[PDB]
Amino acid sequence: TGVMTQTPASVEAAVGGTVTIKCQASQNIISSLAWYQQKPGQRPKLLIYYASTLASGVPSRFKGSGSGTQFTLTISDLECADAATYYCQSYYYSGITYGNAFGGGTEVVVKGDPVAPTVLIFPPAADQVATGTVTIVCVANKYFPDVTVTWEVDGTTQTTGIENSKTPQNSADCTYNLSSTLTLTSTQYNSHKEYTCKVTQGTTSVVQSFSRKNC
Amino acid sequence: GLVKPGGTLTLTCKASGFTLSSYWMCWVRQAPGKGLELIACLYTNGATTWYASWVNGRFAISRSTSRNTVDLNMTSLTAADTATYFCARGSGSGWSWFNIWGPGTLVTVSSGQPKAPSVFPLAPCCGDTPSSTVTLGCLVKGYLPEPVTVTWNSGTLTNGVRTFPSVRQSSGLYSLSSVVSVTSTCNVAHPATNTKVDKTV
Amino acid sequence: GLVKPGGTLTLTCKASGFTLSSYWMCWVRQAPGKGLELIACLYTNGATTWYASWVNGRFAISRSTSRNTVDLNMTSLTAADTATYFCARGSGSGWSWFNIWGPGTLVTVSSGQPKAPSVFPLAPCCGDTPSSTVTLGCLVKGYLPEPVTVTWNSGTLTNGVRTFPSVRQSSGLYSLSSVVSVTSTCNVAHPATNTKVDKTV
Amino acid sequence: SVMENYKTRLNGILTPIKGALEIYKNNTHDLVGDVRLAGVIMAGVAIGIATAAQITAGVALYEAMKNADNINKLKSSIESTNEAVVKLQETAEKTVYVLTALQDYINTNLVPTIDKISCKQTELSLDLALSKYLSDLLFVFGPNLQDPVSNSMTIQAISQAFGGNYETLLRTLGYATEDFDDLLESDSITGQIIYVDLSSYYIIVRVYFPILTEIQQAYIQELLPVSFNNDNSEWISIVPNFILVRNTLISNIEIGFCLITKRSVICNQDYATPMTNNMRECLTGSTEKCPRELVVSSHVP
Amino acid sequence: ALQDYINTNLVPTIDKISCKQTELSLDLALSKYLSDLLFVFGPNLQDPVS
Ligand SMILES: *[C@@H]1O[C@H](CO)[C@@H](O)[C@H](O)[C@H]1NC(C)=O
Ligand SMILES: *[C@@H]1O[C@H](CO)[C@@H](O)[C@H](O)[C@H]1NC(C)=O
Ligand SMILES: *[C@@H]1O[C@H](CO)[C@@H](O)[C@H](O)[C@H]1NC(C)=O
Ligand SMILES: *[C@@H]1O[C@H](CO)[C@@H](O)[C@H](O)[C@H]1NC(C)=O
């Protein structure tokens, strides 16, 4: 059958640098390869067809090369907006030989200017206390690089009840956003007096607190 | 989007920018957070079909040839079949790269039935001191069908919109959060359960 | 470069940027201070050859077809045959303009035998007043093979390098001069006699 | 969908040839060689009815099967070829040459103009090219080809699969001889289909390139007819214009199937035919035995 | 012969295809011309004085 060995799975490169993605076909495909761009929560965007031809309206810094079994994709003068997952696909059709497959994909992430996070915390509503389940969310805004998230009630660390999802890199400054939420029942929410949420960016660390009454 | 393990589902192309019969047409699938996977193409004649090696007659393409639609049929579904199913037109009559991608249809296999979303107004309390910069938003949890739409006061101010991606809890339902910032106002709709509630401005 | 009147010489192409058999290949010659003259081409098949009207079987092309080389053979040489012999690739398989020129091989017919160059350190004496601008250099004379290479302290400072062209004396040997300028250091090599002397910095 | 339709049509054309070849391939067995038998055995009961030439052609097909299997090891490479003429090397053993139909048209007339004309225009042009190729190829490889197990088909007819460019086919294999044109025009250079691939839609042909041999003690005398007058009338002797003499034996000859040159008569077989004794006696010198015919035409030698 | 093919099909596409591709196409054109011309001007033409 037909398979596509795409390397590497993920890669890091600073803004203004060059990144190289490679796709390997099990069989000869005679320059019948395409390259797509896909950003999270979006449909793919065509970049290169026939291994070399650039799709209309695509910047020239995306350069494809290769023939037969080995192909490469090179992105020069890297920008923040370039961070996305990049796929390759074979549409080989001699007439008698059929070779169609997608690449595994390569996640590219561009190193922007380091930026400290601004930490926020949120209190539960009154209807939230009902049914005995309460979510308190702690969010971090405009930050890079990746940060660790920790919660601490009354001087104690918690391993369960937390779920966090991170937005895609902002296309202008390569900054991530976080939304960590913690859930427990209303009886244990009322028994503890105060909760604190700690965000850590290397040596730097940001904390946020809130009273039990009111916020 | 709702479907039962072992059930069947039928999807349709939503490209609608051309005559569907004159173009090369595949169905591309992408599991959440996974790579794109090609399922099945359909030649312009309408009888010859291409299938990946793994489908093995589990999926089937046809076209309405009158309403200008293309369908995909599914059987014996499993948890691995949960994905976004993309209808991709392919630039030409024959085999080729895709330059038009359909919006896609979310598909969720699960023993659970559609659950109405729980909307919470999260907000810094009135007791704390109000700064010049304020941050507000809504919270949506307790819903089983993946697709959510988060608009804000009918979307007249979207400069500070910051919607977050969904996440599963251990029980199988999702939850998201959205925050805004304005100088010192929220409607969330969930079509599968047909809930469009908006209160506490 | 050394050869005796009536002797024979064999040259080789130094292009080495492609497969030699797939391209149109001539040998171009240029007497010192004279115009370019075309000697002989060689078709890609390797048997058919083109010759100018004046050679009349005096020159001959062949290819090693294994080491990817092309040769030129010469007989009954005279003083007119003294020239730089260029191997020129010609853009295509068939007849065409040349877009790649080989570096060329100097050829000198002469009754004399290779003579080692005489290197002199010319320099304004230490007695005269030293100005802010100083001009230094070397001098090479007394050598019979035309090609000279003039480098300077292994070439780490080439901003003020000013090498001059060679000239013949009446007896048949050459002489050149090179000058530099720096703020208040010379190696000349002559490969045919295999002399690479460098002293008096 | 043009290529799928073309594949279906070409399979419909090619399947009978493959079955006809398989009739002999399946019923030809190569027993373990030894001193008792020096060849392969043909299943006469399984063949059923066959002429001598057809059985000899089956033997030739067997002898081809070895190099045919060697060539088919490169099947994946054959499918990947995108040039009109290509040379295949793997171990410098039996270098395989591959000719592809319409590949030059795809490379020089459709791919270069793909930018200039619409996709539907290009598709229609491709379909037209394939259909014309089928219309021209059908005369030779259609139902007219009844016995594919035969090395009697000329290479010019065989080359219709390659647009009739038999010069490229012959020069690619490297054939070279003074009698190249004499062998070609006398229908002496022949080919035989030795393998048909219905999945990859390619065939392997074996070119039989002979050498002309002068038949010793034999010549062919020609007579130039001229009208002669008798009884106030014009007449023409009704006599063989070409007489074959071999070992001083007079016989007729079927010149029509031979190539006549100024120096010799070139034939792809012995075309001698018997002559009645009266004609031989007249050529012997009994002129009253040769008939004549009235000349009424205004133009006669 | 073949001058119209040289002028309208090979020189216009010389930019678009490789030199080896163009050379092969030219050789193919000449060989097809020889294959078709041979039936009339080959050894079949025994008496050119006619
Ligand atoms: C899909 O398959 C099922 C079972 O084979 C069948 O009931 C259903 O009608 C099919 N749908 C389409 C659109 O073919
Ligand atoms: C050049 O010609 C001379 C004399 O004919 C001969 O000795 C020599 O081998 C030739 N060289 C080459 C490279 O053919
Ligand atoms: C020849 O044998 C092959 C393999 O056994 C079989 O597929 C084919 O149908 C046979 N053909 C005939 C004419 O018996
Ligand atoms: C196919 O296209 C590629 C890229 O345009 C090109 O490099 C190659 O030479 C082409 N091959 C043929 C046979 O036209």
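Per Swiss-Prot, chain D residues shown: 74-374, in order.
Technique stated in the header: X-ray crystallography, 3.2 Å.
In case you wondered, yes, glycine gets a Cβ from its N, Cα and C as well.
In Swiss-Prot, the entry for natural variant D:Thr250 to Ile states: In strain: Isolate NiV/MY/99/VRI-0626. The structure shown retains the original residue. The Cβ of D:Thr250 (variant position) has 12 neighbouring Cβ atoms from other residues within 10 Å, across all protein chains displayed. D:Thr250 (variant position) falls outside any helix or strand according to DSSP and counts as coil.
The Cβ neighbour count for D:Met348 (variant position), using a 10 Å radius over every protein chain in view, is 18. Here Swiss-Prot notes a natural variant, D:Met348 to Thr, with the remark: In strain: Isolate Malaysian flying-fox.
The two recorded residues, D:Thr250 (variant position) and D:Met348 (variant position), have Cα atoms 36 Å apart. D:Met348 (variant position) falls within neither a helix nor a strand when secondary structure is assigned with DSSP, and so counts as coil.
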